[PDB]
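Engineer: Dropping a structure here in structure tokens format, bear with me for questions.
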Amino acid sequence: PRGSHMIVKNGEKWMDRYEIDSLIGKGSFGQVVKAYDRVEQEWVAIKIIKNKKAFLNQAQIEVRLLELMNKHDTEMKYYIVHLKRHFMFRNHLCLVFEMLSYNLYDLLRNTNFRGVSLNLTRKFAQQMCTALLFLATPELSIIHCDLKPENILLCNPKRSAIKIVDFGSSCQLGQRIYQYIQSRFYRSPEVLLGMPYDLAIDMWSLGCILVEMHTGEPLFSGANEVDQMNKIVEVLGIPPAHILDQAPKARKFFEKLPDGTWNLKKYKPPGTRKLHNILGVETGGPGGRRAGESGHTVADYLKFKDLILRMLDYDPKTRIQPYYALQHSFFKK
Ligand SMILES: Cc1nc2ccc(-c3cc(N)nc(N)c3)nc2n1CCOc1cccc(Br)n1
């Protein structure tokens with residue numbers, strides 16, 4: 001009975017149904033094992049939640065949100081991982097999902113972190129915006145709260161079809177329970193500033209993830225919250241004063257002057273690290289490795305950049321929503 005991780009034995013069979021094959025990943029929530037479902041005759045990934053009350057309760061919200069989504073007749077709900085079923089077993093909550101392939105970070109690593117074609121970036125972007133559109137569904141209104149290349153899995157290794165996983169920081173509009181959510185690199189300024197958030201935080205993460213997908217480098221690689229916020233300001237400049245005026249953690253990064261304006265405390269100047277230059281819009285793409293190449297015209301790069309900057313709006317209110325993002329000229333065929 002010792003420790004909070006399930007004692008998974010390789011090859012052992014549960015409820016005379018699931019044959020554990022191997023541990024395929026760990027984390028904070030617990031572990032994921034590959035197992036054969038002799039009853040449905042298929043390979044399943046079982047998320048085994050730590051026998052710990054905090055992770056049990058959080059998992060229980062994951063299950064509800066997954067059972068909410070996977071009952072909607074939409075076809076947009078095929079961008080979200082399928083929850084086959086869940087059960088209590090050896091005092092651990094087990095969520096049973098479809099087996100998927102590797103994540104968009106493993107994909108980046110496959111390319112020696114040079115990033116993928118703008119053409120493949122677009123395919124990922126359209127899929128993710130449609131998932132986000134699906135999550136913004138009134139009867140759902142789910143916020144993933146932890147989008148990153150790691151939580152975006154491929155269905156097969158050959159195809160570019162993606163699904164989102166890990167609804168373990170996930171919540172619905174009005175049911176916000178953590179002040180500190182998201183992965184730092186993909187954490188929206190409102191969350192950094194400690195403000196109440198909505199689904200607009202997932203569109204922020206998406207923007208960062210998309211630029212990373214094509215440059216193979218995190219857009220904002222902050223060591224801590226002060227480094228994180230500073231890196232964002234480097235590119236996007238000082239946030240709207242109207243936002244920092246309500247921002248609980250405003251004074252963790254900025255200072256108000258007598259003038260009533262904000263600036264930084266004791267890096268490149270605000271907004272002087274142009275995304276345009278990060279992307280190598282006019283100098284043959286990231287590291288110059290897309291120079292002359294098809295689908296990588298200055299024009300193509302401009303449309304992507306414009307959509308990225310609509311995703312990275314400091315203002316959660318004016319920041320672009322999945323429906324409008326799909327109607328963007330980056331997607332038109
Ligand atoms: C191979 C594979 N198929 C999966 C299907 C679903 C899930 C899955 C995993 C989690 N934490 N939460 C949900 N709701 C679904 N994880 C799968 N994995 C493992 C390789 O990806 C990942 C992704 C995230 C974390 C880890 Br460890 N590993």
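FYI, residue positions are counted from 1 along the chain as it appears here.
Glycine residues also receive a Cβ, built from the backbone N, Cα and C atoms like all the rest.
Pulled from Swiss-Prot, these are the listed features:
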type	residues	note
ACT_SITE	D146	active site, proton acceptor
BINDING	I24, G25, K26, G27, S28, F29, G30, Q31, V32, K47, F97, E98, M99, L100	ATP binding site
MUTAGEN	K47 to R (Swiss-Prot position 188)	Abolished protein kinase activity
MUTAGEN	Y180 to F (Swiss-Prot position 321)	Mildly reduces kinase activity. Does not abolish autophosphorylation on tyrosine residues
Engineer: Roughly how big, as a whole number of Å, is the Cα gap between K266 and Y267 that 7 unmodelled residues would have to close?
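Structural biologist: Logged value, Cα of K266 to Cα of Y267: 11 Å.
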Engineer: If I take the alpha carbons of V32 (ATP binding site) and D146 (active site, proton acceptor), what is the distance between them in whole Å?
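Structural biologist: The Cα atom of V32 (ATP binding site) is 18 Å away from the Cα atom of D146 (active site, proton acceptor).
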Engineer: Which recorded positions among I24, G30, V32, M99, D146 have CB under 6 Å of ligand 1?
Structural biologist: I24, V32, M99
Engineer: At the Cα level, what's the spacing in Å between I24 (ATP binding site) and the residue listed as 'active site, proton acceptor', rounded?
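Structural biologist: Pair distance, Cα basis, whole Å: 20 Å.
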Engineer: Return only the integer: C-alpha distance in Å from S28 (ATP binding site) to the residue listed as 'active site, proton acceptor'.
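Structural biologist: About 13 Å separate the Cα atoms of these two residues.
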Engineer: Out of the recorded positions listed (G30, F97, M99, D146), which are within 10 Å of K47 (mutagenesis position), Cα to Cα?
Structural biologist: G30, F97
Engineer: Could you measure between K26 (ATP binding site) and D146 (active site, proton acceptor) for me? Cα positions, answer in whole angstrom.
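Structural biologist: The Cα atom of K26 (ATP binding site) is 16 Å away from the Cα atom of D146 (active site, proton acceptor).
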Engineer: At the Cα level, what's the spacing in Å between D146 (active site, proton acceptor) and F97 (ATP binding site), rounded?
Structural biologist: 18
Engineer: Fewest other C-beta atoms within 10 angstroms of its own C-beta: which of the recorded positions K26, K47 fits that?
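Structural biologist: Among the recorded positions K26, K47, the sparsest Cβ neighbourhood within 10 Å belongs to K26.
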Engineer: How many Å separate the Cα atoms of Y180 (mutagenesis position) and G30 (ATP binding site)?
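Structural biologist: About 20 Å separate the Cα atoms of these two residues.
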Engineer: Excluding near sequence neighbours, so keeping only residues 6 or more apart in the same chain, what lies with its CB under 8 A of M99 (ATP binding site)?
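Structural biologist: Spatial neighbours, sequence-distant, of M99 (ATP binding site): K34, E42, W43, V44, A45.
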Engineer: Among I24, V32, the binding-site residues in question, whose Cβ has the most other Cβ atoms within 10 Å in this structure?
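Structural biologist: Buried the deepest by this measure is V32.
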